[PDB]
Number of protein chains: 4
Amino acid sequence: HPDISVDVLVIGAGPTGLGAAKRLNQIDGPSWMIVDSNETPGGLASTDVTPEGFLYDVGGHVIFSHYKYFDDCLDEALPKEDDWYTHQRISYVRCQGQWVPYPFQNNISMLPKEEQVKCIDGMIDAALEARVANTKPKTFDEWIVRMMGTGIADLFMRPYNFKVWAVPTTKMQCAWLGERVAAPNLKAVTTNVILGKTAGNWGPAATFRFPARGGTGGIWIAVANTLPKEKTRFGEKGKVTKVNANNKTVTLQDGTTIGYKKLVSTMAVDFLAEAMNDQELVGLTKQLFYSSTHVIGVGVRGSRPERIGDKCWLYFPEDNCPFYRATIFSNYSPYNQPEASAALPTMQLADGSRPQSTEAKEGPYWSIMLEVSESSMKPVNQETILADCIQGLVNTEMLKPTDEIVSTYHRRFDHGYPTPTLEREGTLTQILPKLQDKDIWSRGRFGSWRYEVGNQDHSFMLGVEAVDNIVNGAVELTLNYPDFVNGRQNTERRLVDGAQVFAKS
Amino acid sequence: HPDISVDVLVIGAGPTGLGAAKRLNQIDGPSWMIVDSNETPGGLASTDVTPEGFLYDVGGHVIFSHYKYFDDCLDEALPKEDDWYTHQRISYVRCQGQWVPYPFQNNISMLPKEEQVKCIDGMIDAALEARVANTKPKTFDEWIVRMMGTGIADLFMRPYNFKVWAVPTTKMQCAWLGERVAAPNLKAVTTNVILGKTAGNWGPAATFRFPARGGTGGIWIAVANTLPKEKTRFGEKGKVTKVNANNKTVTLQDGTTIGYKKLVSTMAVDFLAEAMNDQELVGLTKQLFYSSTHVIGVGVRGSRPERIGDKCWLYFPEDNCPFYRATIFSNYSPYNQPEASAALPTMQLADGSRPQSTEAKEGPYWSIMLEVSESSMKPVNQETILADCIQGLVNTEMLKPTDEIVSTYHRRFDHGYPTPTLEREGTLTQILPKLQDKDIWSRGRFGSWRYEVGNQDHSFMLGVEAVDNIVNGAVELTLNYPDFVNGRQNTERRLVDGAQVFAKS
Amino acid sequence: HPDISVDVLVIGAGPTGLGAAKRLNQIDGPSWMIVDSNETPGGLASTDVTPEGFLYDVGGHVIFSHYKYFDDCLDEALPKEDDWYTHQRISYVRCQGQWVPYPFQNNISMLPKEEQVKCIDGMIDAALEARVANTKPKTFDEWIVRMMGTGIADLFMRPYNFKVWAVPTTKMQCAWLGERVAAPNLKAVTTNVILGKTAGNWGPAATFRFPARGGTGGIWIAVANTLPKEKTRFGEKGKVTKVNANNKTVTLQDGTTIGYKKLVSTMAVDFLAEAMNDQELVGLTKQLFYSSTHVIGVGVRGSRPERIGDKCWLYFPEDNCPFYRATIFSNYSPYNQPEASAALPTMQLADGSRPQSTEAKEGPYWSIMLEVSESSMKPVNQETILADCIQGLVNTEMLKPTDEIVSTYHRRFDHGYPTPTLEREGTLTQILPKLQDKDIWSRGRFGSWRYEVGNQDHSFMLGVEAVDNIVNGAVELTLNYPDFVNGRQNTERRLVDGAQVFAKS
Amino acid sequence: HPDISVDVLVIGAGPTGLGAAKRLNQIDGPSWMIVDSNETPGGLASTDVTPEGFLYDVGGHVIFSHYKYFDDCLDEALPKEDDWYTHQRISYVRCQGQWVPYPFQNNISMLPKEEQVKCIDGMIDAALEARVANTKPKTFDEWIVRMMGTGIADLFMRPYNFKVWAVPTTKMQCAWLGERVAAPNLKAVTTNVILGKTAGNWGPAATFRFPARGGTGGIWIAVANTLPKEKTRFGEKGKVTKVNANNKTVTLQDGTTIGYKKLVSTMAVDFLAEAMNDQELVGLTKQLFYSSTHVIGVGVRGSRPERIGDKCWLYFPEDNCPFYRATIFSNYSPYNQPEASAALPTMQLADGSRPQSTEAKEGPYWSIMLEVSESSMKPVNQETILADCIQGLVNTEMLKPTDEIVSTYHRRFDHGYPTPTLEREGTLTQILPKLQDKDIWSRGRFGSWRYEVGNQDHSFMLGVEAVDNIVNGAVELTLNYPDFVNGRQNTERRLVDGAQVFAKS
């Protein structure tokens, strides 16, 4: 007999596990428990802080919710108007000395005319081919070139996506991008070129909300806090080390054994296989591909420079900087960095020089959060990546050589991106059914490994829907039909359903 | 205060209402009640019997189930292996003196060669147009021609569907048919013509099961029987005459008042609007179109003729019979008609003449079930329709002139088919949301009026999902996404879900 | 017996008839003569002069030669270097206050940006349609819109060609435009828009030569002068009034009869049918369609204005002037108008006012020649068209209100353009073979009625090839295959062939 | 000073040179002379006879005339009705034990059904590709596949043409095949298959005429006889050995020198280059490709076998025989072989056996003429080719093993076919203008090397047109525009033109 027995056990308290727990807590039927090896819940949706007081998410984290259930839980966790800040979705592509508004193709009027001619010629070729196309694209690369044509593909989406995924676009599938036909909007593109016009895909209606305090990590701490504490076990005491699927028993770090009837696992599925000591599953999960994420943070003295302005996140297709994305993290909340009256010495200038004085001086401060990818096809020198990132900030004119840096941050995250390779689905449809046969619901960004449902809201709902399937026979729609859930606002499931309404009466 | 109060009231005990009842009963949370004006549950999925002992469904009723939940409930209701007979899905098209195996286009090698040339020429045109098509078909007719070409369209799907729907194909939408591209399989059609080959779309894996006893109506009687009798009200005592949606109060014909929190209404939505005395809903539901079905039954003396054989249902595009479909109902079950030893006089010969002898004689017997449609665009002489059907049977060689008819049946069902007109959706998205804002779930064949989810399993699940939405916040997938539910095996929802297992412990 | 007998009689001494005569004269075998009702040869390629000394052609006449034979005869007729002036082929379209270089679609960068978007959008549609086109256009209008797209078609070729042809573009065929596929060069057009480029289709290699003296009419006076005079009969003495095809006899105005074996007739074929008293042919030729040409000439005081510059001919699609084409006739030769020291009073100002002063002032002078079409579908008010033309010159900014007009000219030419209507070919194939079977070679701009071979070189060669067919069994390539002769350099036939070289020894 | 001087010298008295001579004789202007190394005119259009009395053309020679001038000369040469025999153009393709009527694709109903399926599927692919094609085929092979589809291409045109040209279809151009779009008549092919029909492209309208006597060579002996004998020089006395283009002098084998002003040369242009001792021209003409032709004749005892019937020529794609084409030469004229009373011994049986008796026995007789190609890519064993051909006759069921052979014939012709290789035009457009610059018209099947105008009528007219250019400035249409002359009835040029009519009056 185990030390503890529950109907449903949940491993992990990132957004996916917390979803499972929130739904179980709402249903309040079967018994349950959630564990995590970190005392702080949140997973990759967590937030670090430097000794100088600059917060950093795990790279750019911007919420767009497809589900009212997700909204209900965030509202419950952070219910006050000044728990949040609202911003427009402002993004740009760095190209040939210019900040080009996203989407790139609608804004190539900013490039030299001779280059515009090449882009348009290429997209004309694609428009004519699309008019007679009778096959689907088979790779990410084919999808890109059929949407954009050669010239525009080569300027942004091809080199950018290699810097992100750390594998060539010819090695990835394209089903994950959804059901839309790969074909250009030639009229929209030539119209903006003719008018010499620029236009972003944002406005008063295209917004996101970010937490006032604690970074993205503030959300999940708050969400976790709504659960009954005694059904949680976070920290070293909550670290899973063994999973015996045949006896339906988990063993924790300190030796505690937990019996379950159903298991929701949200740790990386390659880690789960190892914990199960299942050679077959180990082999299979080693054939999944993923990239690692280096997060670099830079804290800068001074008020926000005009050239940065209201920018939120930024794309970097070119080879003069190692990062694929930059976020102006100080624009997300004034509490993501110290207040203007806090005093910090300058650590270095952006060109690498020593400051004239080592004395602590006042702010205000602004802040840049950078992402660099790593894989077996794309090594990252961990001892120089910070300095390379800062040199990249100068090359891209985000920072002047004279800008004063008062804080630095670097951390590597082993499982960063689950890669939509050509082989992914072939491998996943061997792994997930075997786990399912053992009453194990392996779910989440690395729990079920599908990037197209890999954001916070997807993850949270993968947990929720996993519980709903276990208990109420719900379809796991987010897991099996990404296009379905991403193409609609999912409104039916709420934090208060009829069941709880009728029971209370 | 009303005579009765329940959380969920279900109106109608056809398959939809029974689905709602079955799921409410399983969940065993909210209080509930189901009413029907008829003492016998089943609705359009019921069965009549003639005074001579011949059973007739409301036209050809063949079950193909898309859902594990539906299967669970039929199995619980009729658990014994001898409660069912299994048959292959054998159908033919009657055309120019021949029985042509369905699908029609794969079997035109049976037609005269000059006619095959015309067919293939038409399908070649359609193939070539499909190759460069970039628009979706907008009408049922357009869809048919794109799929078949003119020649084949004119032989079967065009005149057949007029006889079914009682409106021109040019007046119907085609979205209801699914997401498949409207284009011919030219190679498969020409291959069978070249090989001189015929092939039906059936075999040992393409089967259906039919109840041993009581016809299709036997299923819904037995399903209803598993419900707690005190929560049912079937007969004159259960006829709904008035719905007060603002008071959430229903009044029955005997004066009984029932108050509700949520209403699942499965009566025809035009009848619901009338009962609500809601003039705006009345005006809207009169914009919907439907056809009536005439069901004609013919009982015949003799063992099953060789020319008929194992045929199950049959399609009639041509003008020499008024019916669009025939069913060899005596093939579906031995107990659909009297035993051989039963003595019955001959009523008439199939050519209309009086029999030589008026004496009761023995069998065996077989049985034909016919459907004739009617609408404002296609009137039907009710006084001659029986004699016309029987002459139709002689014209199509189903009956010899000398065949002895021992039983006849005719019944008109006013709401027979909800028509997929071009206007259907524009109307329904005014009706269904307006009802739902009043907490009324109007569902089913005429509850929500969508033929493409209009069979017995669909109807049952519309009831189930409505309840699942009311209680567990489930997506009503069958209602809003026909293509989704019809395109997969729906296995997640069962008659015993985790909820009931964990609670029983 | 007739007064005169020849082997080959030629009617008409415009370029077609003169071509016949030159080749007959070179071959020097069969006897021949040529007649014309005009004392001066040249037909529609003649030149008028006003009492004030301004020359006008019959509208703008620019030579482009497809044949060495034509070149040899012009060189012979006018052998000196100063018999000719050479110019680049410079033309513009007047549109929205601008002189847009021809071809229009490569120069729309001059229009407002919003016009450019409409133009490119329309051409994108036409490009995408051309990609799947598998039928030839059936009308001139279809050809235009398939070539240019709606927006560009509407700005120039559609309204311009109505003003030229005096019939809707929808009523004309398009085979006459040659064999090139009706499809846009989208890339060339967008490239010039993107780059802000204009470029005319002329330069040092695209030139024409114009006679130094006597206008275009000087060429045919001089060609006719190389013929033996006694074989010509020009003037009232040479006016044909009767053709008796059965007797092979022609009757002249003065009673002279001419017997012939073969007749080359270059008068308008409808006039030929009348002269023949052949009611059947008159009936057929009345089914052909043609437009009349009003030529308006305007002599202006002043040195050539900068705004005019080196322009040669100009197109006018807009409805702010009656004329379809303007020619800067003073640019073609300094002897097309009087020398600077010639004294002329101002007749009127361009604004329409007439000055009191009769003072004769000096020059220099320049000159504008205008063309307006007329047909039974497009009446022209003869009494006001001069004044309307002049106001048109002011609206298009060719003349200033205050410019001084010292000479005016207006003449209406009944047969101006042979129209390539939809019916033309059908009618010609009933006419031309019938004349052929009577040994009548009816040829020329209205002799055989085909505009695509209706220029001076074409006309000359229809004469030449007609004689070559009669004598040497030559293929009449220009008559039956306009695409053949227009698509190559015709160099084989010369004014001195081998026959004449070998004979000389 | 040369031994003889003429204005126009003609080398060669095959059909081309005889064309030039006939036109010079008609014109009767410039002095001329024609020479040949052979005493008998005809070239490759000559005829041999075996010592047993069987005639053989140089392979299958069937006249289809595109020109009235050609007909005039043939009529003049053989004016009597019984100088000619008329036959329908009956041809078949030998394939898989069947005689399949030409054209192959319209008669694949004779193949096994399973093969008809593969054939039709292939053509369905080709039809669908044709609907969206926007390129012209660039090789003979691409042309074949676009016309026929893979399956039909593989059965006939691909293997047959390798057997004809002795080069692969991927190495030849396709322009020579004309302007028709490379695309299938899918409806024509599927129609005959569905109907089970065979039909050839012949009937009462599709005929050819063949000389009663002397074979095809009889035509050219008779044409040559119409020339003034003294302007001819045929035999060893007429053999050209040197051409001195700079001096315009030809030297003959007997030492005779002839001066000329223009040279029409109809010998193979590679031999011409040698005779000119021009090394640049020798190099260039060595880059032309050509195949040799082996002609095999077999005389057979017996009346015409039923299985042979009215067959004229036959195509052999398959690998069980070395010949690509057979001709039933005995069907063309009864004088192509001895009369029935002529007595001959049997040389061998068709399987190679000795006859039972060596006695001369009577006929009747029939006769087979075979063609086998040779090149550097396809050697021919001259010592075994007769026997291989005879075995091929048995393999193809043209001869029974018991059939008695009474005469055999074999002869190799070095220049047989001029090959339309990919390189042909690039070479010829370097050779022909250089010869032209020296007043040398090189013309004919190997004079100008173009197969698409390489028939008797083409060749004859190449010579006619060359003279017409030399004397009258005619366009050499047949040389430069094969599609033009082959696509029309060329009726204008006659043996009696107007020039000769007018001179005689």
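Shown for chain B, in order and in Swiss-Prot numbering: 3-507.
Just so it is clear, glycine is given a Cβ too, placed from its N, Cα and C backbone atoms.
What Swiss-Prot says about this protein:
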| type | residues | note |
| --- | --- | --- |
| BINDING | B:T18, B:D38, B:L46, B:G61, B:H63, B:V242, B:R327, B:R447, B:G456, B:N457, B:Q458, B:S461 | FAD binding site |
| MUTAGEN | B:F66 to A | Lowers the catalytic efficiency |
| BINDING | B:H68, B:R91, B:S93, B:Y104, B:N203, B:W315, B:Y317, B:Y419, B:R447, B:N457, B:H460 | NADPH binding site |
| BINDING | B:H68, B:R91, B:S93, B:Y419, B:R447, B:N457 | NADH binding site |
| MUTAGEN | B:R91 to A | Lowers the catalytic efficiency by a factor of 125 |
| MUTAGEN | B:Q107 to A | Lowers the catalytic efficiency |
| MUTAGEN | B:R182 to A | Lowers the UDP-galactopyranose binding |
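The Cβ of B:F66 has fewer other Cβ atoms within 10 Å than any other of the recorded positions B:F66, B:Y317, B:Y419.
With respect to B:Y317 (NADPH binding site), the closest of these recorded positions in Cα terms is B:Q107, chosen from B:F66, B:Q107, B:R182, B:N457. In this structure, B:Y419 (NADH binding site) is part of a beta strand by DSSP.
The Cα atom of B:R182 (mutagenesis position) lies nearest to that of B:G456, taking the recorded positions B:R91, B:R327, B:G456 as the candidates. Using a 10 Å Cα-Cα cut-off around B:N457 (NADH binding site), the recorded positions B:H63, B:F66, B:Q107 reduce to B:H63, B:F66. Following the DSSP three-state reduction, the secondary structure of B:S93 (NADPH binding site) is strand.
Residues within less than 8 Å, Cβ to Cβ, of B:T18 (FAD binding site) and separated from it by at least 6 positions along the same chain comprise B:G45, B:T268, B:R445, B:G446, B:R447, B:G449, B:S461, B:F462, B:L464, B:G465. In this structure, B:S93 is the one among the recorded positions B:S93, B:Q107 with the smallest number of other Cβ atoms inside 10 Å of its Cβ. The distance from the Cα of B:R91 (mutagenesis position) to the Cα of B:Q458 (FAD binding site) comes to 17 Å. Note on proximity: among B:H68, B:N203, B:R327, B:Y419, the binding-site residues of the record, the Cα nearest B:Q107 (mutagenesis position) is that of B:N203. Checking each of the binding-site residues B:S93, B:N203, B:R327, B:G456 against B:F66 (mutagenesis position) by C-alpha distance, the shortest gap belongs to B:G456. Comparing B:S93 (NADPH binding site) with B:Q458 (FAD binding site), their Cα atoms are 20 Å apart once rounded. The shortest Cα-Cα distance from B:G456 (FAD binding site) to any of the binding-site residues (B:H68, B:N203, B:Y419) is found for B:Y419. For B:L46 (FAD binding site), the same-chain residues that are 6 or more apart in sequence and have a Cβ closer than 8 Å to its Cβ are B:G16, B:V60, B:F415, B:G418, B:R447. In the shown protein chains, 17 other C-beta atoms lie within 10 A of the C-beta of B:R91 (mutagenesis position). Between the CA atoms of B:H460 (NADPH binding site) and B:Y419 (NADH binding site) there is a gap of 15 Å, rounded to the nearest whole number. The 10 Å shell around the Cβ of B:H68 (NADPH binding site) contains 19 further Cβ atoms across the protein chains shown. B:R447 (NADPH binding site) falls outside any helix or strand according to DSSP and counts as coil. The CA atom of B:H63 (FAD binding site) is located 18 Å away from the CA atom of B:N203 (NADPH binding site). Secondary structure at B:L46 (FAD binding site), taken from DSSP and collapsed to helix, strand or coil, is helix.
Counted within 10 Å of its Cβ, the other Cβ atoms near B:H460 (NADPH binding site) come to 28, all protein chains included. Cβ neighbours within 10 Å of B:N457 (NADH binding site), excluding its own Cβ and spanning all shown chains: 21. The DSSP secondary structure for B:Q107 (mutagenesis position) is helix. Neighbour density at the Cβ, taken as the number of other Cβ atoms within 10 Å, is lowest among the binding-site residues B:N203, B:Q458 for B:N203.
Least packed by the Cβ count within 10 Å, out of the recorded positions B:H63, B:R182, B:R327, B:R447, is B:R182.
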